[PDB]
Amino acid sequence: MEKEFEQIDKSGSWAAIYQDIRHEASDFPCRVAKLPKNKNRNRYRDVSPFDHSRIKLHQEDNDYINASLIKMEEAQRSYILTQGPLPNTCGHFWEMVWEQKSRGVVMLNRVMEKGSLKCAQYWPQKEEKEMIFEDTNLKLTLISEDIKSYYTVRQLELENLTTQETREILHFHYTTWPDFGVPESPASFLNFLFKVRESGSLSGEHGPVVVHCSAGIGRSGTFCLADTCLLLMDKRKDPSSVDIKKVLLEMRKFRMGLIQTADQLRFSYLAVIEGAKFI
Ligand SMILES: [Cl-]
Ligand SMILES: [Cl-]
Ligand SMILES: [Cl-]
Ligand SMILES: [Cl-]
């Protein structure tokens, strides 16, 4: 892989490899996402979950949320990739976390970037100002947060107000992705991924981790792609048999558009190459 990377870099053919992925990517129907009644549940009209892999909400109301289950069979990991919640879908977002039994939420954007809103403020910033989602009957309380220079980990308490059951949700927030482009070095991003892993949030004991950025396909795709490739490299007898392009095309059977630019593709390669050396 590190030779294929150096050759793609020497040849300058990241854009070509990336356009090949786009051309080969699966196309499945997104009928439900495009229903008129779901217009205000989609942050971007061009980014929709496929019907076959969308997450369905369970309460007696519209079951639609812009979220997809990515189930990587060989790597034996699942992820939920979703858009940054909208002001009217934060209750649905936490309903999904509850119903899918997720332990961790991975956020790869700041709520505002370059002075534009990428995502609703869907968790409480102050302990004493908890959030109640009256539509889905959930309460969300900030218990503590561990703010580091490049990411923050928050301990949130999510309470189902119907049953009074509570769960601890870990919010892993990568706060330093650049305004433009991708990180120059994958070190921070890998350290962040390894902290999510260390938490147990990605274990099969829990529901799938919920990963989002603004549309839930670009930075989020890099996170899940890197994580899955690194899993495959540990499992296979020949770890250089792991073909990142093939893994990405497999992930794109579950959600469209994962990895949004040739720079993100190169970054994913770089993260996998560097992450494998660490492990
Ligand atoms: Cl933020
Ligand atoms: Cl792991
Ligand atoms: Cl492969
Ligand atoms: Cl695309």
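Residues 3-281, in that order, are what chain A shows, numbered as in Swiss-Prot.
Just so you know, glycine gets a Cβ as well, placed from its N, Cα and C.
In Swiss-Prot, the entry for mutagenesis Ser50 to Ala or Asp states: No phosphorylation. The structure shown retains the original residue. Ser50 (mutagenesis position): 22 other CB atoms within 10 A of its CB, across all protein chains.
The Cβ of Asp181 (mutagenesis position) has 8 other Cβ atoms within 10 Å, all protein chains considered. As a published mutagenesis entry, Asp181 to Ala appears in Swiss-Prot alongside the note: Substrate-trapping mutant.
DSSP assigns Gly218 (substrate binding site) to coil in the three-state reduction, outside any helix or strand. The substrate binding site feature in Swiss-Prot is assigned to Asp181, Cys215, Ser216, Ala217, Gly218, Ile219, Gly220, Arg221, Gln262.
The C-beta environment of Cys215 (mutagenesis position), restricted to residues of the same chain at least 6 apart in sequence and closer than 8 Å, consists of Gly86, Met109, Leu110, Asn111, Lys120, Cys121, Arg221, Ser222. Among the mutagenesis entries in Swiss-Prot is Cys215 to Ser, noted as: Catalytically inactive mutant; abolishes sulfhydration.
Positions annotated as active site, phosphocysteine intermediate by Swiss-Prot: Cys215.
In three-state terms derived from DSSP, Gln262 (substrate binding site) belongs to neither a helical nor a strand segment and is classed as coil. Farthest C-alpha pair in the substrate-binding residues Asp181, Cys215, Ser216, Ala217, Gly218, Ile219, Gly220, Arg221, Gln262: 17 Å apart. Ranked by Cα separation from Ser50 (mutagenesis position), the recorded positions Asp181, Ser216, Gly218, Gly220 are led by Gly218.
Around the Cβ of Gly220 (substrate binding site), a 10 Å sphere holds 21 further Cβ atoms from the protein chains shown.
Here the C-alpha separation of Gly218 (substrate binding site) and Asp181 (mutagenesis position) works out to 17 Å.
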